[PDB]
Amino acid sequence: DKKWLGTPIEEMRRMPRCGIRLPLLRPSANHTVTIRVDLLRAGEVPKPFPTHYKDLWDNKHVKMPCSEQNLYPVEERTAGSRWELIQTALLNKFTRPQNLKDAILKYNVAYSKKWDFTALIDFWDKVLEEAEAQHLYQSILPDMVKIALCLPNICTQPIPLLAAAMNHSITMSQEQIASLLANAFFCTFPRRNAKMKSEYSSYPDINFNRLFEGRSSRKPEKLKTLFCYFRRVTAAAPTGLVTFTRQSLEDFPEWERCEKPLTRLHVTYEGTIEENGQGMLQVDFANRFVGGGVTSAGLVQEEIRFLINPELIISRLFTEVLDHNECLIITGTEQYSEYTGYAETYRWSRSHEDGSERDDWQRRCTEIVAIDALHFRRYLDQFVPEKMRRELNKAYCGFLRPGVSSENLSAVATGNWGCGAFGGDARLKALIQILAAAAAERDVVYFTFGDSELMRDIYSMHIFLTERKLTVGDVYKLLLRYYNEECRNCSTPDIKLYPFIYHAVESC
Ligand SMILES: Cc1ncc(Cn2c(=O)c3cc(S(=O)(=O)NC4(C)CC4)ccc3n(CC3CC3)c2=O)s1
């Protein structure tokens, strides 16, 4: 009973080994760089560029909590500095969870009856042992406040929003990320709270207040994972960089006419994308709002990655909701925790010491792409040509690196994308990803997460199409025939996709 099938994993392209020498890092129209590139050195904390805080309070940039324009009404007409109120509120000793709740609410007065702190109170009072709670309020929380309040000295450059249709990159230091994330913990980002807000209505939540609500047994696990990160980065400043790239394609292939052959496949029911997919493009089965319910209740594939690699969470500050033709590529995030389980069985296990090498820009050699699958009301909706074409184009966009040659592209480490709650058919999604990877000229490493039968079926299908030398176009036309013969006229399907494919090819 083989645990993997196909091309051996050692034969698949990894990184930075099979990842081209980087050009000089520099800001440009499509690339924001928030650190001194001339001073970038291995093992040294990057220096912010510019030296002194420069503020932009407008529609194209993150509205910073430390901004002079971040004001609150006081009474007559006297507008007060919200930043000064944040400083005053957070520079108090917290001995009990109520003190933390009270501090947060001082600069979020409008949410005093709307924000529930039950999970935070229960974590501190009912989950943590006496010594763990003491360490939290005597050392972790004061160290989080200091780095949150250091924000104007750390993030001196305005952060542009990665808005819809923009092809833009942001490179920032892990230290800048820690200061920003300690702010999101203290719920200091302005204009990101109202349910009826229009300005940021198409942006994910960034303030962590939903992580403090309710009684889910999973909240202490999310909190343990995040405090593990905060304890690590406040004790010793991380020295690397992280790049966030929004990619939007205009020109999509005419799939039915794609003459490209299929690429190699490694398929396994054992292993994980983060451990066994090192040096490979790692897929995040994202929500259109990147990170999904990470700052609230979600605990599936995406949320877990965002908890163990917390630097991914800051994409929520500046990443607008993904359109059908967009993806977010994140390079350099570091893994700080290890975990067990998934969803309702998820547990934080221990601290992780990330062994990844850094590239020439001091970024950990870890590339994660966020690609959001569709949510299908009815099962058969996914076989609609427009819905199949959408999934192909989404995966293709996440996998394509325009300009880069095929021999310099690592394999894609992916799995059961859009399954469970979203209603995706694993056999169809596996084919869709195999076709998009072929069009993008990358090999596929596929994880079926315990489903041994799915591993065997994907392998048998792949070997069948490969041996018959069917192109991407040939396979896409078989998907169009399936819809037509079995799904279009279907009122209740009679025949499953893979049997249909074997029959259609073998009888032709
Ligand atoms: C047959 C199925 N298809 C989807 C399913 C959901 N699912 C996953 O998607 C899953 C993803 C990863 S991972 O490699 O993507 N790593 C993460 C979580 C991102 C940090 C790891 C574990 C997963 N487990 C639990 C395990 C099978 C027992 C799971 O149950 S189970």
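Since chain A takes its numbers from Swiss-Prot, the residues it shows come out as 450-524, 529-945, 948-963.
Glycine is treated like the rest: Cβ placed from N, Cα and C.
In this structure, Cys872 (substrate binding site) belongs to neither helix nor strand by DSSP; it is coil. Under 8 Å, Cβ to Cβ, and six or more positions away along its own chain, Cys872 (substrate binding site) finds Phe738, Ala879, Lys882. Annotation source Swiss-Prot lists substrate binding site at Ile726, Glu727, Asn740, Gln754, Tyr795, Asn869, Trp870, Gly871, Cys872, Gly873, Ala874.
Around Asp737 (active site), taking its Cβ as the centre, 28 other Cβ atoms fall within 10 Å, counting all chains. Residues annotated as active site in Swiss-Prot, with experimental evidence given as evidence: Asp737 (among others).
Under its mutagenesis entries, Swiss-Prot includes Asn740 to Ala with the note: Reduced poly(ADP-ribose) glycohydrolase activity. Classification of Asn740 (mutagenesis position) by DSSP places it in coil, neither helical nor stranded.
In this view, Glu755 (mutagenesis position) is surrounded by 21 other Cβ atoms within 10 Å of its Cβ, with every protein chain counted. DSSP assigns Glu755 (mutagenesis position) to a helix. One mutagenesis experiment named in Swiss-Prot is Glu755 to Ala, and its note says Abolished poly(ADP-ribose) glycohydrolase activity.
Look at Swiss-Prot and you will find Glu755 (among others) tagged as active site, backed by experimental evidence.
Around the Cβ of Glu756 (mutagenesis position), the same chain contributes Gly744, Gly745, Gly746, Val747, each under 8 angstroms and 6 or more positions distant in sequence. What Swiss-Prot says about the mutagenesis result for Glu756 to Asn is this: Reduces hydrolase activity.
For the mutagenesis of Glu756 to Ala, Swiss-Prot gives this note: Abolished poly(ADP-ribose) glycohydrolase activity. The structure shown keeps the original residue.
Feature annotation from Swiss-Prot assigns active site to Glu756 (among others).
According to Swiss-Prot, the mutagenesis experiment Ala874 to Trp carries this note: Reduced poly(ADP-ribose) glycohydrolase activity. Note: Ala874 (mutagenesis position) has non-local neighbours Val753, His828, i.e. same-chain residues 6+ apart with C-beta under 8 A of its own C-beta.
Listed in sequence order, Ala826, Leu827, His828, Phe829 are the same-chain residues six or more apart from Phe875 (mutagenesis position) with CB atoms under 8 A from its CB. What Swiss-Prot says about the mutagenesis result for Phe875 to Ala is this: Abolished poly(ADP-ribose) glycohydrolase activity.
Taking a Cβ distance under 6 Å to any atom of ligand 1 as the criterion, the recorded positions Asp737, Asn740, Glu755, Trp870, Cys872, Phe875 reduce to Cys872.
Taking a C-beta cut-off of under 8 Å and a sequence gap of six or more, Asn740 (mutagenesis position) has these contacts in its own chain: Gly746, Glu755, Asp825. Looking at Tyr795, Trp870, the binding-site residues in this record, the fewest other C-beta atoms within 10 angstroms of the C-beta turn up around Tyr795. Gap check: 2 residues are unmodelled from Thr945 to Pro948, and the C-alpha separation across it is 7 Å.
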